[PDB]
Structure formats: C-alpha cells, structure tokens
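Trainee: Got a structure for you, questions after.
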Amino acid sequence: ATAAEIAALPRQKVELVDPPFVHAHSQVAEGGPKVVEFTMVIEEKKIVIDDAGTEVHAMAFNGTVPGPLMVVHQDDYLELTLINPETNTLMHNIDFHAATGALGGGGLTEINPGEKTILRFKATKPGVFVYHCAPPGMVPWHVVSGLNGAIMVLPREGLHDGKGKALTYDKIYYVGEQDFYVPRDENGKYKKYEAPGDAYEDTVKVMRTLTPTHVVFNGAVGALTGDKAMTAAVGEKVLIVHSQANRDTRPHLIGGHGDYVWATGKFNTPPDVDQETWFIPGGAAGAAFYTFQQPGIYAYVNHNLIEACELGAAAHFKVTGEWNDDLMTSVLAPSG
Amino acid sequence: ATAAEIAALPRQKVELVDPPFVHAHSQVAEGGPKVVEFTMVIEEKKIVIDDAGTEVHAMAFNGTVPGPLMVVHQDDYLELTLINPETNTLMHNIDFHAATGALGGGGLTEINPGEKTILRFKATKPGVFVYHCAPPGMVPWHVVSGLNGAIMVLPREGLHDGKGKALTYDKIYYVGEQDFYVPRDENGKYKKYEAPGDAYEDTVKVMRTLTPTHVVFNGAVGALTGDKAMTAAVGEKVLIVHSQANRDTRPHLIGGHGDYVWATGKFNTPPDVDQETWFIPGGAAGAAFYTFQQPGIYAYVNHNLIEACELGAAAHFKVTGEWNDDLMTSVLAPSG
Amino acid sequence: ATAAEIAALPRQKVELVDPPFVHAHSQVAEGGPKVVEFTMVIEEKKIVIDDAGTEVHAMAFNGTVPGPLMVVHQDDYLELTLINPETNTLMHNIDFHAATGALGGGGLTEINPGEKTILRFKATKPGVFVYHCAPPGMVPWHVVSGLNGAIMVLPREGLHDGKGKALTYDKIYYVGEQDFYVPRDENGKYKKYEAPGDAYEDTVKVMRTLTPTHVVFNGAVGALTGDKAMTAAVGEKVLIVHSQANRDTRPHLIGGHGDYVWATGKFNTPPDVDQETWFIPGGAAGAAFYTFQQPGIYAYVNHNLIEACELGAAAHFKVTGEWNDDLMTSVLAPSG
Ligand SMILES: [Cu+2]
Ligand SMILES: [Cu+2]
Ligand SMILES: [Cu+2]
Ligand SMILES: [Cu+2]
Ligand SMILES: [Cu+2]
Ligand SMILES: [Cu+2]
C-alpha cells in the first residue's frame, strides 16, 4: 500500500489495560485493515516483587510488568505512540518481534527523557509476539528490569484448529513472566539502592550468573493469586497468552491441560494438542487454549517447580461449576 | 458414564514392575474400556546415587526412582491405591498430569503416615504423562527427592505414524531422569544427614541455585550401564519413554536416532522424525521410537554432555546382530 | 549396496571452507548417489575469545570453532579423512549425529597424535546434524574446547515447504555457537595456562557449574560483527544453519523472522513458520530460511539477552536495498 492508501484506512484508537486483562477486541476482524493506535508511557519506578519487601527499580510500559497486550489482526497496521517522561533518566525504545525492519523498530524509536515518537508497522504475520526495550549497550538490563510485554496478531478469521475448524475463546488472559536479578550483600540480604544507576554494576554481576533471584508472573510473587486469581467456569473456553522476553519457561496448568497450544506462538504453525507442559523459549510468546471441565482451584506454573514454588512463578485460577465424577473421583478418601 | 456404568466395566489388576522395565500390556486395546487398577506404596529411605557413596534421603514410589510406568489405553479409568506407611514421617499425595481436576488428583490424595487413598480418573488424552507428589508448600522438595514417575495412555488402536500407519514396538523401556540437589560442607564434601528433615534447609539453598549436583537415570550414576544396560537386537523396534518432572532434558541415542519422536509426549500431536536430539521440558514425558540397524554399544544421554558425563545422565544399550558396512565402515582404521 | 557397488559410485572431492561460509554445492542433487570426500585436521592451539585477550587452549577441526559445514545429499556416502598431527598431545575421534553405528563413528575413529583414519557412512536421513569429538572419559572437555561443527544432508530434490513447494536459497551461512568455561583466579581474573592439561582440573570445576563464562558465535565475541558481518540484500533468500553441540540456544533475527524454521534440523519434519525466536537443544543443529524485506543492520542473537549481550552470543547482518515504508515507518521521529 502507498502512503495515501494507508492514510485513508479506518483508525482505532485503543485504550490499553493492565495485565493479565486484555483490551476489548473482536476475534474475527471487523471489516478491512485498520490502523490500530496504541499509546504507552515508560515509567521508571520502584516496585516490590516479593512478600519480604524486596524492591527493584522497575522499568515498566504503562507502569506494569509485563507491559500491556496489544491486539490487532493480520495486515492491520499497528501505530504506537511511545512517551518517555522528562522525569525519567534513561533513553528507551521498542523492538516489536512482530515487526519487520530497523531492529524491530528499536532503531527508529530511541527517545530520551522528554521525548516521544510514533512508529507504524504492518502486522504481516499472525501470532503472539514479544516486544521489549532495547537501547544499544544496555539491552538485557532494561529487559530484565521489566521493560517487556507482548502483542497478539489474530488471523482475520480468528483462531482455528489444525483442520480449519473455529476455536473461539470466552475469555483471554495475558501472563507475563519476568526473571529478576537482585543483588545481595555479604550477609545474603537483598540490597536497596537510592538511584537505579547505583544498582547497575551489582545487577550485571548477578545477571552473568544466569541465575535469577525471582521468577514472577505479573510483576511480583503471588500477583495472580488470592483475590487476584484468574477466574473461569466449567465449560468456558480460555486463551492463556504467556511471554518471556529473556529466558525459557515451561507453562503447566495443574489439574488441566493445553488442549491446543501454539507453543511457538505463531498461528500459521499448527497447534500441538493435549499438552501437559509446553515450552516457550526466552524471547518469545506462546498461547494455550483450554476448555475447563472441573471446578476448583488450579495452579498455573512454570513447571521447573523450584522456579514455581521457591522463586515465584505460580498463578491461580478459581473455577466455578459442577464437579465431574466421571473424569475424577475419590473412591476412598485419605483414611487410616 | 454414570456411577453404575463405570462400576460395571471390566477390571484389571496390574502388578507394577521396577523401571526401566514396564508391566505387561497390549499395544492395541483388548476389548472396551476397563478400570485398570494399580497400587503404589511410598517409601522414605536412604539411597546411594553415585560411585562415591553419596547418600540421599529419597522419597520413592514403590521404592524406586523414578516410580513405575503405568500403562492404560485412552478412555480407560486408572484407579490407583496409594499407601503411605506409618513408618514414614511426611504427608504425600499424587498429581497425575494425565488427569483432569483437583490439581491432578493432588487435592484428593493427601495421605499422612498410616493412611491410604484410592483415586480414579478417566484417561481421556493419549500420551505419556508425568506424575509426582505435590504436598502444598513442599512441592519441589518431594519431587527432587525422587517422588515422580510417568504413565502411558496408549491410543486404543496402538501407536501410529503421521500418515496413520501402525508403529508396533518389540520392546519398551522407561527412562526417568532425576535432578538431585545434595548439600556440601565448607570443604566441598557431600553431607550426610541422620533424618530427612535435617537435610531440608540445606537442600532448599542448593535447589535455589537451579544447579543440580547430580542428574541421573534410574536413580543413580551408572544405573543403566554395565550388567544393567538396556538391550536390543538389530531389526528390533524399541520405544523409549523418558520423563523429567522438574527440569529440561535433551535425549540423544549415540549411534542412532529417534526415528519417530513424540517430543511433547502426546500421541495426537504428530511425531517429529529422523531426530538427532529431542527436547523434553521439565514437567513432561516424551517418547521415541527407533529401529536398531547396527549392533554394538550405544550410549543414551542427556546431550548437555556436562550433565551426561560429569553429572550422571548416561545409559547404555547393548545391541546384538550383524554389522552393516553399507551404513558405516572404517575404510582405514586409525594408523600412523 | 554391496562393497563393489559403493566402490563404483562417482567420487567428489570437496575442499572445506571456514565458517560462516559454506563450500560450493548444489541444492538439487547432480545425478545419482556419490561418495563425497572430506578431509579435516584437528588443531590443538591457543585462541583469543574476547576483547580482553582471554585465551583458551582450543581444540579445532581445520583450526576453526566451529568446525566447517559438510554438505551432501540424502543417500550419498560421506567419506571423511581425519588427521591428528603428531604435534598434538591428545587422542581425538568423531561422532556424526547424521551417522548410524559405532557411537556415530566415534568407536572407529580414535586417532592418537600421528595417526589418521578414514570413515565412510551412508547419509540416510535429510537434515542438519551436529558432529563432535568424543573420546571416552573426556567427552565434554573436547566438545566445549571447540571440537564440534555440523553437516547438512540436503534432500535430493533440495528444500521444500510443508506443501511440497520448492524453497531455494540465494545464500547460506553456518553459525556455530560455543559455550566456553574459562577458570578464574581468586581475584576474578581469567587464568592463562602454559599447557592445555594444566587447564583441565580447573575447567571441569567451571563446567560443573553449568554456567558458561562466554557464549560466542564463530569462536569469539564479535567474530560475526563489523567487517565480518554477514551480508544480504532486500529480496535475497538466506538459509542460516545454527548448531550447539552441548547447550540449548534460542536464535532470533532482530528485525526479521524465521520464515520457515526446521527447529529440529530435520527436513522430513515440516518447518515451523513465521518464527520470532526458535529453539535448538544442546546436541543439535537447526536451520532457518528468511527472505529479507528491509535494508540496514540486523542483529542475530541467542535471545537470552544476557547470553547475547554480556556473554558474546551476537552476530550482525548488513543488508543492502530500498527501505519499505509500508512494512515500517517512523510517523514521528524522536522529539521533544
Ligand atoms: Cu529502556
Ligand atoms: Cu527481542
Ligand atoms: Cu510427598
Ligand atoms: Cu506437575
Ligand atoms: Cu578430541
Ligand atoms: Cu553427540
């Protein structure tokens, strides 16, 4: 398409929402290609990532870790306004793995504090894709400080199985997983720093161990548990998008399955089926479709259970509905 | 099916055998759905895991690491009697990744020492699947102390390739891989503890390094080597089921291939073919089908060769038969 | 085929070239099966792997890390002459993951300094495959000292997509990724050793951490950057073969995609498509096909960005041609 042709396309104008929720959208595209407009502001801010008050100097798109999920359809244009407030201290940019050219957009979006930029790309490939900040020379430090999220480029006809039959979800959640590398003093106690730059040298040394101190969903241990558990009902169809911008993960729904899993995240690659535990390499997003069949609590984890239970990578679903004794029953309850 | 309908199905009544062997079964289902009955008892016991006499306080289904492979067919019911002897000190339960509901069955099977329980689930999905103990708050500690194994849910028509043609094995082996985290004193020597609870605090600290001290097959360095090597003949078709309940692995048959590999473990996901080294994420089982073409020794390894050769993850096959010079020949033997 | 039948086949006689370049070959086979002849000599030599002058006692096929890519077609015979100079101090051999029998050929090729050997195998399976040295009892030490590479066994009809349509590349590159484990003194400074044997004990201890000090492409930090960047033009079709003999990797072309990716490396396993970041397990090769659509610099990385940016796993492409504003445009350049 020419400049005039793109300028003539309909616009929309989307208000991004905080994960794990996803902004309103339609599974099947409404009409022809659009220029879909998104705005994000980068926040440099202290966050608490565990129950012991561990503080990190986050970088965070729209103030959240992960940044929000942007949803468009194949062959739409995604037009992002990115704002770096003058109160920030660092240059930031954005690399969309969905995009083609200029280091994912990183080369065209380097904004110092007090600057903004608008990037447009054609979403030519359907799938879920990571995005992250990527300032030359300080790439992993921004990413593992929280500056990453994902987008979903839906097929224009929505999702399908391997034989071309429709898969339509009732709800969608976006789980971003973050590996954090928090320095410790000689006594083994997590360190606090007055300014983010004070933390840099110490942080790189921990990063070089390739051993995170915390691996969390939605930015903190227990962020998707308790009152903040995800929810569903028996019979409900749920898409769970999962991303990890820097490090491998292996999602597992404890008590369920991934009925269909695009483990590569790419919708033209047929989904795996009946999955127990799927695998998403660092630098990618994946997505799993599941129909709940049993009510109760479910845990959704990185199935390195040390990472899940000791380091923070565990979420919950609370599911309403009627128990199915055919699928599972206690024939004899625990008894002496 | 209703309660009366399930109660009316034929029963069987399987005697589990120690890995890497697998209990008698039929590849193609014999008749309609059955309730297949299994019993396991959990043993808390000291085991030796290497050649230097390193001792671990195991937890072990039927006294082995891994626990035994249970084989049923799709849409059978698996009915497990699980017994926790009064001489044990800890509560245990079981999560079947093949099952749907109540945290894989974990929520319905919490048995203290001196208790038993019977769980029944419908095996709705064909594949190989991990099972493991999962007591709330001490999940990875039980799993990496040895309390895991796998099941196989065969399609009712047995295994097939990607074009629907039968794949029938002559023999099957189950290789369970276990990551152990053994504490060391200030001198670097592995520690022994009088009681398992004495080892807990020290063990968690090693687990949090995400760096195992030992990665072993069938519960010990060299457990599947020497007199205990697996065996085959040229022309024989072998299924090798492999599981890892907590950590990634990358199996490789040195001198062979995975002719067909269900790397996800799930039989409705078509197998990869002609594999050199396949990948199984922590929290999953996978399976590889191979027809031996050459006699001699083979090594079967986790192809992180540090894990294989330094940490224990190596097994052998001894294969009988006639050498094939077409496939491989020494044109000039090593010579000055 | 019989001995006389193989002896009667046409020969060729290939001169191996240094990575990332690949020796001349034809995508579609020219005529019937051939015996394709390759010669490599193993060099034990000091190399510098980073910008700070870090020295390793390499072992290196034809003096390079990785060793060169050998290209044959399915059902050709690969006949390798392997030479271990008398100035070397260690026995070496070779395991071809493409081969069937005798530990990949390792059992038939053990050559002491001053010896040579000639091994022939039938390349029965199409794909890219790792090869590496594998001396009993010192396997990972030779591999992670640099003694590995890959081969490509092309289908006789060349490459195809999932629907059988031809995929013909304009150029091919071979990226070998190497994990190095370099000892440090108490002050944290990398150690130099007079003889390779002096480094052994210290090296094993670092290897057992499973934490590499360096993860590099083509044998050194920045080896495929600057003047040594790979190159392409807009519209050009490029195959990128990637191998890792010991450890997982997750390749990503920053600013592009893997249009078709044989992530398992095996051509009879249909390629994934539209990939952002693919995954190659340790002990395997994979291959990605991409048509460049935008000019400029691209980074090609292991997308654990700590491994990429801190440990060395990053390469560049410099791509000529006309910018495509449809695919991507800066609507508003960075501005206050
Ligand atoms: Cu940034
Ligand atoms: Cu990226
Ligand atoms: Cu237990
Ligand atoms: Cu589990
Ligand atoms: Cu060697
Ligand atoms: Cu190998």
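In order, the residues displayed for chain B correspond to 40-375 in Swiss-Prot numbering, which applies throughout.
Recorded method is X-ray crystallography, 1.5 Å.
A Cβ is built for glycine as well, from the same backbone N, Cα and C atoms used for every other residue.
The annotation Cu cation 2 binding site is assigned in Swiss-Prot to B:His136, B:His171, B:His342. According to Swiss-Prot, the mutagenesis experiment B:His171 to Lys carries the annotation: Loses nitrite-reducing activity.
Quick one: how deep are these features, and who are their neighbours?
Mentor: Secondary structure from DSSP puts B:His171 (mutagenesis position) in a beta strand.
Within 10 Å of the Cβ of B:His171 (mutagenesis position) there are 29 other Cβ atoms, across all protein chains.
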Trainee: How big is the gap, in Å, between the Cα of B:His342 (Cu cation 2 binding site) and that of B:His171 (mutagenesis position), rounded to a whole number?
Mentor: 24
Trainee: In sequence order, which same-chain residues at least six apart have a C-beta under 8 angstroms from B:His136 (Cu cation 2 binding site)?
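Mentor: B:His136 (Cu cation 2 binding site) has long-range Cβ partners B:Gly143, B:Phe168, B:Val169, B:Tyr170, B:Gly322, B:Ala323.
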